[PDB]
Every structure is written in structure tokens, then in C-alpha cells.
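Chemist: Take this structure first; my questions come after.
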Amino acid sequence: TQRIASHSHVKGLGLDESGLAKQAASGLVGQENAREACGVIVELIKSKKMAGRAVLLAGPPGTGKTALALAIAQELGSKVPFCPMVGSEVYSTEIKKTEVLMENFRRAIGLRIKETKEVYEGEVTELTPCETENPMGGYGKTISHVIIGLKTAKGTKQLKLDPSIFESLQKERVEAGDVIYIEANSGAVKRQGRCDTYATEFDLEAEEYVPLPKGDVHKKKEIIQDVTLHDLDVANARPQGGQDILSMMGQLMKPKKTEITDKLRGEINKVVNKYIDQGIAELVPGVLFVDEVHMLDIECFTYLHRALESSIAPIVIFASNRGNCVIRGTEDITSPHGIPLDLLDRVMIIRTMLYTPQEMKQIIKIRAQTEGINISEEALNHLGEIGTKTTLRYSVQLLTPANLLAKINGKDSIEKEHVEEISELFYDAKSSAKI
Amino acid sequence: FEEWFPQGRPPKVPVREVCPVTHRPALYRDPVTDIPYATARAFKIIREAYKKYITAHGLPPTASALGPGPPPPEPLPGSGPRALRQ
Amino acid sequence: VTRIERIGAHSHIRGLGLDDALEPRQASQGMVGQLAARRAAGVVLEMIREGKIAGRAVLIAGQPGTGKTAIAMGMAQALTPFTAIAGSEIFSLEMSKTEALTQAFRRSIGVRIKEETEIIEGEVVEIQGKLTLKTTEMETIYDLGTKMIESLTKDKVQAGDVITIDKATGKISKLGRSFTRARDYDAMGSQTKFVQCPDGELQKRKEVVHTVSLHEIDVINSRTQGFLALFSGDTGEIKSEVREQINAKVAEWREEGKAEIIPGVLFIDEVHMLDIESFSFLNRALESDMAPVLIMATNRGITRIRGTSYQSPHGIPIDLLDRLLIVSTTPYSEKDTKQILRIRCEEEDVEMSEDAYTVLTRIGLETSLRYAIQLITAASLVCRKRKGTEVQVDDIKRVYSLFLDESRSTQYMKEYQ
Amino acid sequence: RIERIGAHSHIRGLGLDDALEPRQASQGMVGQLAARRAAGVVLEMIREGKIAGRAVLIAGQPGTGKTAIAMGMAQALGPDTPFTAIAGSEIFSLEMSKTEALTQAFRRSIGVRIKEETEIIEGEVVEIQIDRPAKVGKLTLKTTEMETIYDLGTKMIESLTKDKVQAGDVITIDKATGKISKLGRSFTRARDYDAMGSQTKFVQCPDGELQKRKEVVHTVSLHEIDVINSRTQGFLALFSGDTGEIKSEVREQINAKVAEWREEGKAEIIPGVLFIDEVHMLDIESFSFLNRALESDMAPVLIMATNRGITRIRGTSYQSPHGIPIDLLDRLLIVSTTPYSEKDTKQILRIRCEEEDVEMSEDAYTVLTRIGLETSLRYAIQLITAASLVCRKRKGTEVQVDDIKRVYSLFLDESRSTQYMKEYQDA
Ligand SMILES: Nc1ncnc2c1ncn2[C@@H]1O[C@H](COP(=O)(O)OP(=O)(O)O)[C@@H](O)[C@H]1O
Ligand SMILES: Nc1ncnc2c1ncn2[C@@H]1O[C@H](COP(=O)(O)OP(=O)(O)O)[C@@H](O)[C@H]1O
Ligand SMILES: Nc1ncnc2c1ncn2[C@@H]1O[C@H](COP(=O)(O)OP(=O)(O)O)[C@@H](O)[C@H]1O
């Protein structure tokens, strides 16, 4: 299911090799200076040299601030994490605002952790070659080595493992004919189950028979797991393993999202650095796109302009849509963009001008193309004219309903009559203001 | 030494049973006749053959069903060691 | 016989009566008047059915009593997940507005999941070490492993029990013995109810489709799942567990065909009471991929937005107004009023005279329409008291004199207590 | 090692002389000799710790380096002394009152160095022969100068069986509890097993057979109260903030036992610092609490920063300087930060460039100092980064005037944003 979203045509900033801006910028049109600033900041992000830097996508409504935000996000690629957040999400009834902001900052930061493990598997043929008793002591019966005949699909390879592991072999039901999961360093044996070759159709049992391993006995499984710092925080927050945690009444209330700074910073950062400099993981700072930043309370901005001061804070892309308005939580304290004047000094303002009527027509045409419906020249011109009259977002919403009206009327392309009828069946707020 | 190391022979890979009425991979095992089967028609034919056998000392003929190209043996000697139903 | 659901405030409308070409009729499925609004409702309904796009919101405007909620209920009945809520439902003490609104959005989307597994079922004849499973058309013996042996004892399986066992050693004793019920004359256990012996092949694969909404985040929320699915459930709904796990799993199931999504509709009646926070959140939530079609209703014109001293059309921010298709309704006329009153009387099993209908329409024009809709049943009950077979003008006049309307009520408030 | 440079990474201490004389440029700081000397003397007082309950308020215009001098003091204080940095809006918690959060923050910046006498036996296990009944065992520890064999007990044998210790393992066994702690290996394992390959650790101490009085100083903050409030404390010490513990029998008892330890020589108190950035966000109730909470003997040094003059106190209507009530404002002493001049701005920009490893021409430095003196310093650093990126994209070696001038138009300042804002986008 394609499930076309509101604005999915944006695929990237579409900047030329020289870094300038063009019209057909991979879905997004116009906004030359804004897209160039987006390119500069995405180059910054890719550099991964600076932290705690914020940028403000100030601009009137309809300038496609969220559009260019998703464009730069896609340009960054799925490699680096991108956590979208709206100012309303900060208001939580169970966890304070600043801690939600810190959790979002952590989510915005990524971390790839590699893990290589040398493991041996295959059908076992246990046999202990009798050896003279310990030569340092007396005589008797001892075992200096324990040979395990691991048989894999590719062949057979006997391993003369250490004799001390014999306890593990006897611990689990390791009988001749089952698949075992050996570990190089640890040596612990974990039986996977009997081989399917012995799973007679008349034997009723499940989870006990497994297929033979494909490949050499010695396998060096390399696996990479990308988890944000917030994932590690949550994992180390709650407990696991016994301790009467199975209770329902006094424990089912899992929403204990409350978090402290000691655990968040400190030990977690240190272990992350140890994994980084040791070669076990690679840090991947992402981006935190915060739209409707003006909706945050002053208690949120006062914590933002302090968290951005930290060396670990990721890149934040604020997108304020309102203009000069009183800061929330303050007594008639008017500030530009609804953001305190102190935080605006820490953010780079990327201004976005209004779309030219030609840009409106281009946007309408590319949205119609993405939708997959053909529109005649006259219909497209009428759509552009009405998008110039009222908000541009009204025109793009008139494509699908006009398309369905055309399809039901027996015609394929959206004729001017269809859009004309839809404009009278549906209209915008500017016309609805006539109460 | 014997307890911690039960040096037993391999698991003696079992037989790949086959349905005697249709020659397909047997999916079931008739209880009274103790011969594998895979379909309801096969079960009915097996029950009829077992009834014919238990009727007399031993069924002289052998029931035939779904004879492929090569000469089908029509297996009577697929001895069912199980006794009477009840 | 009286049932749970009965004639109510919006039960007369069986649906959004429209033609094949979305040409609204005069009155077919109980609904009358509002031709343009009806055609807009049909267009948005066809858009919903198509499911080609996501993140589309429609605002139903008009004066009070213009049939906005009526059109919404008609579209819902003609529309298949549907979620109708109010601005006060999302306001929860243990869940922030954003969390409740996200839960509603995800619950407004449906998801079908096809499950295919191997099943073995039959009457147990005798066990042991080995099972002897019987069915109507055959019988089979099975060797029991350690896990199967343990399950045969932890659950008191015995002869005659119609057992069921799929893969993963998930045994089930659905119901008790078939024939042995005879000797259980007096008492019969609570769980030991009886069933008919199954037929057909013993081992059979069954394909079943599980229909669940995208709100399954609660299922993968805590260690126990079924518990939270009845009451409020969990309140946290961590963003990670919601987006990075459920959305990706649904996308993978769609790719491999294991599951298919069906976007529903989210009808938020009386959206004017929402706070600026909810509107700001919606501004982004409507931009997501798995966003359902949103419908709203509001009776406000130029009013203040709750939570701020600002005023805007429909009592909501301008940022969102640029994202909605406004479908304003038109007040009913004499003929439309009389026809809707006729429909209401026919649905409520009330018979009235022509003069009675004329007086009722005159009242509904001088006063609100719901007032006349209630006068219908009031005069019907008065006539029943008088034992008459049809409601006359005298009954409606007596009721008009008994029950007061907003206008007359306010006019008679001169006492001022 | 992978940690990006932040806004206050250029500073790496508070440049001071033997006589506390401030220097022009050192340790990443520039100018502001008065406030820097105040920071130095308050840091000396902190490191002294003889007096409790002292407060200092860092006031000044935005961009004067309040958070800068705060981080400089934090760095100069160095480890072994807690420095709890917190924002004024972090005390507002939905599971603990403001006063409770302030108590947590105060007790979190106080440390107690707990002395503990240990007796650890270490060496190389030459023989770990154990006789399992399925009871008897002997351990042969070897050092570079002596050897000794120890008869193992049942519980000690079980503990050794828990943590697998093969011959040649470097272990440090605590004679008090018998905890098995493996440090490494002295040689390979028979060169024959086709697994378990690792590196060999250096030999043990010659006298490692029996270390008598190994002194280990366990340092912990006064936040240990979380260890007592609930039977399970890890949940509260790690994530859970719902720690509305009982003040009686917890605070008083812990303080009494800490005093007893200090008197008996077990532990020593090391008061830290509590830095509340943008303290003006605190409610008047929080200020009233700080007024009294700052009088206890366990009160840390309370450093605060305000970026306002006459402003209303949150939670009330009347106004007071710095948004702080007259009482608390008069109690503390204020350290005013004078704005930076053109030379100081240029030097700070150069230090930042050196930190970012970016180079630019002299004309670039001049024009950027001009722009920073006009708009702001932080905006000048933003332009530094933007111009460095534009130069990297341009394949150049250093940032010239044409890159700073380009990024000046590409990225706007609030002063120009509000100018272009006359389009009445919204209100
Ligand atoms: N340059 C552009 N090219 C194509 N479509 C655009 C462009 N700018 C905006 N749009 C359209 O505008 C709609 C929403 O824009 P958005 O990013 O929400 O701006 P705002 O958040 O200010 O309303 C999207 O559906 C997108 O299709
Ligand atoms: N066109 C119509 N067809 C049928 N019933 C109608 C129609 N218009 C209004 N009604 C009746 O009007 C009553 C109240 O209208 P209501 O839906 O509350 O108005 P609003 O849409 O402003 O909320 C309902 O009980 C409904 O039965
Ligand atoms: N003395 C200084 N040396 C270097 N940078 C400074 C100095 N003072 C202020 N800054 C810079 O100005 C910006 C904000 O000033 P800051 O240090 O936070 O002081 P304040 O807290 O008064 O704003 C920061 O990016 C910081 O790097």
C-alpha cells in the first residue's frame, strides 16, 4: 500500500554539485536560500564535528518548512537517526517537560554496536580418548581431552576441546545426534535440538527438532545493532531477572519514565566511549526536528538553551510558524516567533519567502503527478489561480476529490469543470469567514 | 566415567515410511493395522484389507489400489503386528 | 422486545442516501435536505474508501441543528473501522492530550492479519508414551515426547476428550468427552462441557484472518497484554515502541503480505473545545503516512480558542484551518423541516394528522428542530393517555403549553429567583 | 574519544596565577578579569570547604560568559569534588515537590570519602586441584618472589567453582568475603584446545600472597538516602524519580551517622558545588526554601546565574532585581560580568576557530569580529562554523571574506529576522 501521505514528493534538498539551488530540486521547488542553508547544515551534520547547535526554520505558513525539513532528513538517509517531535508532545502528565526533552535528545543520537562471535555447531559425536592418569600425581583414570565430532551440512570436523567443559555437556541433554551451539571463548554448550533428519512424521513434538547447520562448522557471525542512546537508557533503567517482578498489581504500572541525570550521563556515556575507542561501536549523532517550537513553555526554552550548551547534545532543527506572540507560560511577554529572545540568539534563522504563483503551479503539478492523476492545462491553471487567491495547501487537497469526481463522471483527466464544481462543494477558511 | 559419558551408538536414522495405497509420504499410522497411510481412502482400503485378512487365517489375494507404471506389489505382507481392534 | 440500541437522536438516518453518481436525493435513507453537504460527505466517503492518500481532514461547519452530526452519522453508517469521539474524551487525567489523541488516531486505523498454522484435532482414545487420536473418518497413533508427556499431565487429558494441538507443543483441550456424558447424570463441571467429534482428515491446516486496529501498541506495551486491552491500559506509550517497532512490523507484513492496513475515519465531534496544544499536534500528526481521514464538527463562528485569548473562525487556529476542507451546512426550510418531521414520526411509530404536521413544522421553524422532534413523542404519549389512535393538534398544543423552549424559557425568566 | 565540541568546549579551566592574578588569555578564556578573579577566589573557598552555605550570583548581559565562567570553574575544580549543574526548570517534577528536588540537588553535590581496610590475597594459581564429590581442595598461589599453598574450604571451593579459575589465572581473592575476581592470565592454555585464545597479563606483585592493609577509599555522595528510602534502591538511584521519601529518620539519621563517621575517622566530608543556571525560573517557593536550606552545615556552595534586571518573581506579581526575592538576593553576593570589547571578541573567535581546527584569513577575522560586536558572539561562532563548512565545500584551504559574507546572508540574525518579519506572518 503506497498510502501517499500529505507531502511525500520531497526526496532531498536537490542541490547541485556546487551547492547552489535549482527548481527541480528532487521534488521541492523554490526556496533557493533556504535550501542552500539546509545543505550547509546537513553538511555540518555529516561532518559530526559540532554538537548542541540549533537552527530555526522561521517563515510564514505554507512556506514548506516541514517539507524542507523532511527533505533534509531524507538527504541524511536512514543511516543516521531522525526523531521528529512537535512542541505539544513535550507536555506529559507523568514525566516532566525537561526530562522528555532530554529523552528526545537522546533518541536523536544514534549508536551502531557491532558484535562478532566465533561459534561451532553441528551434530555431535561425543567420545573421550582414555588418557593416563595425571602424570604429576599417581595413577588411575583421567581425561586430558574431550573430542566432539561436530558434523555440519558441508562436512565433518572433530574438535579436541578442553576437558573441563565435560560438566556443561552432561548438564544439558547433549546426546549423539543433536545440534549444539558452542562458543569459542566461553565454551558454554546450548543445545538447539535434534536434527530434522530424525524427526519421524509419527513423532509428536515441537521446538525439539531443528535442521542441520548450513556452512562450515566454524562460523564467525558478525552482527550490527543500531540503538539510540535513549534505548540504552531505558534498557538500563528497568530491572530484569527474578526479584518478584512477576507481580501484577504493584508492578503492572510500567510507565515510570521518570529519569535522573546521574544514570543518563556518567556511566552510560563512559561505557559508550569505551565501546567506541575499543572498536565495538561507532557513535552516530542524528538530528532532532522540533516543529511548533513556539508551543513550548518558557520552562522548556530555559532548559533548551542549557542542554544545547552540552557537548553531547545533537543538532536541533526548530521550525516556528507563528510570529510575534506572547511566550507560553509568561505574563504578556511578547517575543519574536513566540520564542524567548535569549534562545533566538543561539539559533540560526533560515528565512523562507512565499512561493511565487509559478512555484504554486509547479507544486500543484508535481503533487498531481505524485498522486497519479492527469490534469489538463486549463484545470492546472485554475488550480494555480485559486491557490494564489487562498492558501496554497487548499489547491493540493482539491486534486484527489476532483480526481474521484472525474472518474465517477466517466472521464479520466481532471477538467476545469471538475475543479470548478469542487471549489463550490468545498472551499477554504478565508471564504468560510463570512459568517 | 560411564554416567558422565554415556558412549552410545548413533541414533540409527529411522525409516522413511510410505503409504502402501498411494505410495506418497505417509502422514499417519493406522492403529489397528499398524501400517502408515496418508489419505482417508487409504485408511478405508487398509481397514477393508485387515477385515478380509482377520476373517480367515490369511487373505490369499492382496488388495490392489492405484497401480503405477511398474508392477505394483499390492502389499499384503506388510504385517500389522497389532491385534484385534479392542 | 426492548434491546440495547433503540430509536435515538440519530437512528432515523440509516445512511448517507446518495445515487451511483454521488447525486444526493431529496430523502431516501432517512436523511433530507443539505444537498451540497450530502454530496461533500459522499465525496469524502469515496475518498476514504479509495485509501489512495493519507492525512486528509474535513471540517463540517454550520449553525446548531443543521444536521452536521446527522451527516456524520450517516457517513459512518454508509462506510471498516470507525472511531467517533469528542474533544472531552481525549482529555484524560492519566494520559496527556497528545497521548490520548495518538491512541485515538491509531485506533481509527484497521489492520487485517492472515494466520495459517497446522492443526491436529481428534477424540483421544487412550494415552500411553504414545497418543491414539481418533476422528470420524480415521484414527492415528502418535509418539509423545517429554514436552507432550508433561502437557498431557499438567492438563488432565483423558479418553474421549476432543484435544487440539498445533505446532510449538501448544496443546488444547477445548471441550470434554462426547459419549461419556451419560454417566454424569446430576452434576456437570464448569469447564467440562461437551462437543461433537470432529470429522475429516485428522491433521488439517486452517487459514484465519485476525482483524485488529493499529492501536495494538498496547498489546506490545507491557508484559501482560490482554489485561490492558480492556480498561484504559498503559498511559506511557513510549514513542520508540510505537514507531520503531509497530510501524516497521506492519510495513514488513505489508511487503510480505502477512498483513494489510485499512485506514478508517476519526470523527471528533465538537472540535472547537480542543486546546491549542491538540491543534499544534494535529498539524504534524496529519502529515504522517499512516494517518486516517479526520472529520470534525463545530457550531462556533468567530470565537476564542481555549487556552489562549486569540479568536479565529470556528474557534480553532488558522494554522489548521489551512489544512481542512470546510463543508458548511444550510438551515432547513419549511418543506425540509416537514419532511424530516415526517421521517421522525414514521421511525418513532407515531401517526399525526396533516394539521398536526403543519403546526409541528411551524413550531420547528419558530423554534429549534429538536424541540419539535421531542414534541412528536410528547404528543404521541399524550394521545396514548387520551387513548386516541392519531395525534391531533390539541395534543401538540397541550405539549407546547407544558414543555417550554429555550426562547419561551428565557422569556419567562423575569422572576430572576 | 568521539565527543563533539560544544559551545563551552573552548574553555578548559579558569586561567589564574599563583597570586590569583587574572591573565588576559589563558585556558580558553579572554578578558573579564574581575569576574574571573571572583571565580578564582570562590573556587579557592570551595576547595577549602571550611565554611558552608555560601552563595554567589553571576549577573550580566547575555553573551557575557556567565555559563562560560561557570563551566570554567567546574573544570578548574577537577574530579574528586562533585559539581552538580542543573537548570532552574529541572526542579519542577511531577513525582517530587520543588523542595524535595532542591534537597536532592543539595545532597547530590556533597561527597563522603569512606575509608575501608581490605585484605586481598593475589597470585598465580599453579594448582587448583579440587575433589568434587559428584569437599576437598587446595590452591597454590605463586608470586615472583614466594609461593604458598592454601587448603580450600567447602564454601571457598564452591565459590571457586562458580567463577571458573584455571591454572595460570591472575586472581585477587578478598580474605574478608572470598569474592573471586579474575584479572587475567599469565600464559596460554596448552596450545592444543581449538578455542579460548586471549592475551597474557603481567605477573603479580612479589608480596601479593597476602596484602594486609590494602586501603580503598569508596567515594559516595550524600544522595545515598535513596539506598534507605526503599528496600529496592537501584530503581530509585538509576531511573525512578518518584523518591518522595520521609524526611525524618532519613535525612537526620544519615547526617548523624556521617558526623559519627567523620569523628571516628571512617569517612571525610567533601562539599561540592550546586550550579543553577537561569535561577530566575525558580518559583518564589523555591527561593524561600533556598533561603533556609542554605543555612545547614551540609549546604554546598550555591552558584547561580541570572540574565535579567528588574523582573517579576515567578509565582507572584511584585518584581525584584534579577527576578530573585530581596531576601535571598541580599544574602548572597553578586559577581557582575562586564561585556567584551572588540579585541576580546576577536581573541575569543580565534580561540574558537583553533578549537574547531578551522583557519581563516586576517580580513576574515576582522570582518567576523565586526559582525560579532554588532550581532552577538554566539552568532559569530555559528558564522565561523557555517563559513568553515562553505569553504570545505568550496575546496579551499582557509575561510576568506567571501565565505563569511556569504554565510552572513545565508543565515540571518534575530535583528535581521525581525526586520524581514514585517510581513505580519502571524500574531
Ligand atoms: N516547494 C514545494 N514544492 C512542492 N510542494 C510543496 C512545496 N512547499 C510546500 N509544499 C506543499 O505544502 C504542503 C505542506 O507544507 P508544510 O511543510 O506543512 O508547510 P507549513 O508547515 O508551513 O504549513 C505539503 O503537502 C507540500 O506538498
Ligand atoms: N436532513 C435531515 N434528515 C433527517 N434528519 C435530520 C435532518 N436534519 C436534521 N435532522 C434531525 O435534527 C436533529 C438535530 O440535529 P443535529 O444533528 O443536532 O444538528 P447539528 O448537526 O448542528 O448537531 C437530529 O435528531 C436529526 O434527526
Ligand atoms: N570569556 C569568554 N570566552 C569565550 N567565549 C565566551 C566568553 N563569554 C561568552 N562567550 C561565548 O558567548 C556565548 C554565550 O555566552 P556565555 O559564555 O553563555 O555567557 P552568558 O551565560 O552570559 O551568555 C557562548 O557561545 C560562549 O562561547
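What you see of chain D is 18-151, 157-449, where the numbers are those given in Swiss-Prot.
Looking at the header, which is where the method is noted, we find electron microscopy, 3.2 Å.
Placement of Cβ uses the backbone N, Cα and C atoms for every residue, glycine included.
According to Swiss-Prot, the feature ATP binding site maps to D:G77, D:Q78, D:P79, D:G80, D:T81, D:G82, D:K83, D:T84. In Swiss-Prot, a mutagenesis experiment is listed as D:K83 to M, annotated with the note No effect on interaction with NOPCHAP1. In Swiss-Prot, the entry for mutagenesis D:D299 to N states: Abolishes ATPase activity. The structure shown retains the original residue. The annotation that Swiss-Prot gives for the mutagenesis experiment D:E300 to Q reads: Reduces ATPase activity. Decreases interaction with NOPCHAP1. No effect on formation of RUVBL1-RUVBL2 heteromeric complex.
For each listed feature, how buried is it and what is near it?
Modeler: According to DSSP, D:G80 (ATP binding site) is assigned to coil rather than to any helix or strand. Non-local contacts of D:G80 (ATP binding site) by the CB criterion (under 8 A, 6+ apart in sequence, same chain) comprise D:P361, D:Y362, D:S398, D:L399, D:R400.
Within the same chain, residues at least 6 positions away in sequence whose Cβ sits under 8 Å from that of D:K83 (mutagenesis position) are D:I75, D:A76, D:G77, D:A327, D:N329, D:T359.
Taking all protein chains in view, 26 other C-beta atoms sit within 10 angstroms of the C-beta of D:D299 (mutagenesis position).
Secondary structure at D:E300 (mutagenesis position), as computed by DSSP, is coil. Within 10 Å of the C-beta atom of D:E300 (mutagenesis position) sit 25 other C-beta atoms, taking all shown protein chains into account.
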Chemist: Specify all same-chain residues, apart from the site residues D:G77, D:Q78, D:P79, D:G80, D:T81, D:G82, D:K83, D:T84, whose Cβ lies within 8 angstroms of the center of the Cβ atoms of the ATP site, ordered by sequence.
Modeler: D:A85, D:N329, D:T359
Chemist: What's the most sparsely packed of the binding-site residues D:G77, D:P79, D:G82, counting other C-beta atoms within 10 A?
Modeler: D:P79
Chemist: I'd like to know which of the recorded positions listed (D:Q78, D:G80, D:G82, D:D299, D:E300) lie near ligand 3, counting only a CB under 6 Å away.
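Modeler: Cβ under 6 Å from ligand 3: D:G80, D:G82.
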Chemist: Between D:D299 (mutagenesis position) and D:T84 (ATP binding site), what C-alpha distance do you get in Å?
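Modeler: Just about 7 Å between their Cα atoms.
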Chemist: At 10 angstroms around each C-beta, which of the binding-site residues D:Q78, D:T81, D:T84 has the fewest other C-beta atoms nearby?
Modeler: D:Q78
Chemist: How many whole Å apart are the CA atoms of D:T84 (ATP binding site) and D:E300 (mutagenesis position)?
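Modeler: So the Cα of D:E300 (mutagenesis position) lies 9 Å away from that of D:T84 (ATP binding site).
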Chemist: Provide the list of recorded positions among D:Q78, D:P79, D:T81, D:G82, D:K83, D:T84 whose C-beta sits under 8 Å from chain A at the C-beta level, in sequence order; use 'none' for an empty result.
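Modeler: The recorded positions close to chain A are D:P79, D:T84.
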Chemist: Rounded to a whole number, how many Å is the Cα of D:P79 (ATP binding site) away from the Cα of D:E300 (mutagenesis position)?
Modeler: 11
Chemist: Can you tell me the CA-to-CA distance separating D:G82 (ATP binding site) and D:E300 (mutagenesis position), as a whole number of Å?
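Modeler: Each residue's Cα considered, D:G82 (ATP binding site) and D:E300 (mutagenesis position) end up 13 Å apart.
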